[PDB]
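What follows is one structure encoded as structure tokens, with my remarks underneath.
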Amino acid sequence: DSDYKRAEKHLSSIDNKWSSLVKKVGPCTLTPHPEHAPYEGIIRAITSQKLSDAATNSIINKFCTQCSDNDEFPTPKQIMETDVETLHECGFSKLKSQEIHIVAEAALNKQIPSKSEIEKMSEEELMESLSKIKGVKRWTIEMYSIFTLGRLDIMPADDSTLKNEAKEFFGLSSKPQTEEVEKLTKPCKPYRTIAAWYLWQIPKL
DNA sequence: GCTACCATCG
DNA sequence: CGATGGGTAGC
């Protein structure tokens, strides 16, 4: 809460457009879930690939409802006891079903960095480490860093939607390349996650 | 009523 | 290459 206040004040100290956007959108309501284990955050991030928040939620809901006896997130063991065929019925694509099964195996076999180690890793180190997982690359690791880890300076410059918002926000003539979004949002440090969140709220206006 | 909107695999 | 998951905003 205090972090967001500070972030909001910083974003309101850059050029005029950031100040205006923050005022119109209001307080940042981003709610990460660092209590989630790495395998859960990773699976949630994989599921969201190419899908809206609502679509992703309906899939995870079925997943938790069917593959869990307490409606909580399925444990690695439970996921392992489920064949890809059944996972696909939940709404996971066939490819994602395979990847999620592998992530579950990895968690069970202690092949995924522990949450403790993940917390000591810089984003660059997290990228190098988690990118070793099939189905997990830049975008997915950024989402995991934002929505699970709660990191505050993550700019998912490669996000298609954010790029569309950046085009409008910065008054660009064409959808910007990832490198360009990175350059334009530099002033937002060290709260680029919050800056991204605000850009993501532009449609809701 | 329509339908556009991550990362992997033969 | 060309498929791929699904709720829903914009038409």
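Here chain A follows Swiss-Prot for its numbers: 4-208, in order, are the residues you see.
Backbone N, Cα and C define each Cβ position, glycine as well.
What Swiss-Prot records for this protein:
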{"type": "BINDING", "residues": "A:53-54, A:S61, A:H91, A:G94, A:96-97, A:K99, A:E102, A:137-138, A:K140, A:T143, A:163-164", "note": "DNA binding site"}
{"type": "MUTAGEN", "residues": "A:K53 to G", "note": "Looses the ability to bind abasic DNA"}
{"type": "MUTAGEN", "residues": "A:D56 to S", "note": "Endows DNA glycosylase activity"}
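Feature map: annotations from Swiss-Prot on the structure.
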residue: A:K53; record: mutagenesis position; CB count, 10 Å: 11
residue: A:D56; record: mutagenesis position; CB count, 10 Å: 8
residue: A:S61; record: DNA binding site; CB count, 10 Å: 14
residue: A:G94; record: DNA binding site; CB count, 10 Å: 18
residue: A:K97; record: DNA binding site; CB count, 10 Å: 11
residue: A:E102; record: DNA binding site; CB count, 10 Å: 23
residue: A:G138; record: DNA binding site; CB count, 10 Å: 17
residue: A:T143; record: DNA binding site; CB count, 10 Å: 20
residue: A:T164; record: DNA binding site; CB count, 10 Å: 13
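Calculated from their C-alpha atoms, the gap between A:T164 (DNA binding site) and A:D56 (mutagenesis position) amounts to 12 Å.
It is 14 Å from the Cα atom of A:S61 (DNA binding site) to that of A:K53 (mutagenesis position).
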